[PDB]
Amino acid sequence: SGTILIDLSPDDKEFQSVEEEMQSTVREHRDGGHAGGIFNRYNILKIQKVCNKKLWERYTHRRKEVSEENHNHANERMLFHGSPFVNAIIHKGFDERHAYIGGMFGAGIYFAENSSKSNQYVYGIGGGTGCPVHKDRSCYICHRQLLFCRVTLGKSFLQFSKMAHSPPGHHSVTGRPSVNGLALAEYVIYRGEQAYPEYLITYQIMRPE
Ligand SMILES: CCOc1ccc(-c2nnc([C@H]3C[C@H](NC(=O)c4ccnc5cccnc45)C3)n2-c2ccccc2)nc1
Ligand SMILES: [Zn+2]
């Protein structure tokens, strides 16, 4: 595999930065919690740094290329990723060949700047049938995993809510909010090597009250 997970102590400022980013970027969703559950906060159980030399080199190699194509600017962002495939991704890396064709921006890998948006996909598109054990999308019991990832957007194409690759001259798509469309920003890459899954976050959504 080559992948090592480093457990971060809650007293570690690197843990605390990821924890804060996760808690602070929660929003109320217009679906009233249908996809990700009803919560305003998480129980952060565990944050692990993902260390894989092969995957890191794959990422930085792509990043150099994107940079030369975008006026020496990678347009690198730290973004949340949610999917059922977290375990595969930390071992084998992101893989566009596994992309689901039912996305707003076609067959790509979707990231978000709001943790609560990525949380809606941990059990599948629109939350699937919820947690495996209780078939509940708002399950407070079962533990979830998000990735907090290093993502190379390069020259990002701006769009509102049928697409295979980046537009010509572009490296990603930035989905922007619209009245008849997106509520929140999402980012899409069409090459797996434009993201590194840097931190694996184990959490529950917290029951409010
Ligand atoms: C309307 C919202 O649309 C979305 C939201 C998120 C995503 C998305 N963006 N990226 C993803 C996943 C990351 C991709 N998979 C891998 O990189 C992958 C990597 C390595 N092995 C695998 C084995 C099985 C499946 N996937 C893999 C698919 N997905 C995804 C999420 C939930 C279910 C299915 C796909 N796709 C569409
Ligand atoms: Zn459950």
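By the numbers in Swiss-Prot, the shown part of chain A spans 951-1111, 1114-1161.
Every residue gets a Cβ built from N, Cα and C, even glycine.
Record note (Swiss-Prot), mutagenesis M1054 to V: Loss of activity. The unchanged residue is displayed. Annotated Zn(2+) binding site per Swiss-Prot: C1081, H1084, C1089, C1092, in sequence order.
Of the recorded residues, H1084 (Zn(2+) binding site) and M1054 (mutagenesis position) place their C-alpha atoms 29 Å from one another. The CA atom of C1089 (Zn(2+) binding site) is located 26 Å away from the CA atom of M1054 (mutagenesis position). Proximity of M1054 (mutagenesis position) to non-local residues of its own chain (separation of 6 or more, Cβ distance below 8 Å) is seen for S1111, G1127, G1133, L1134, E1138, given in sequence order. Taking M1054, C1081, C1089 as the candidate recorded positions, the subset whose CB lies under 6 angstroms from any atom of ligand 2 consists of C1081, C1089. Annotation: residues between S1111 and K1114 (2 in total) lack coordinates; Cα distance 10 Å. Cβ neighbour density within 10 Å is lowest for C1092 among the binding-site residues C1081, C1089, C1092. Its Cβ placed at the centre, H1084 (Zn(2+) binding site) has 12 other Cβ atoms within 10 Å.
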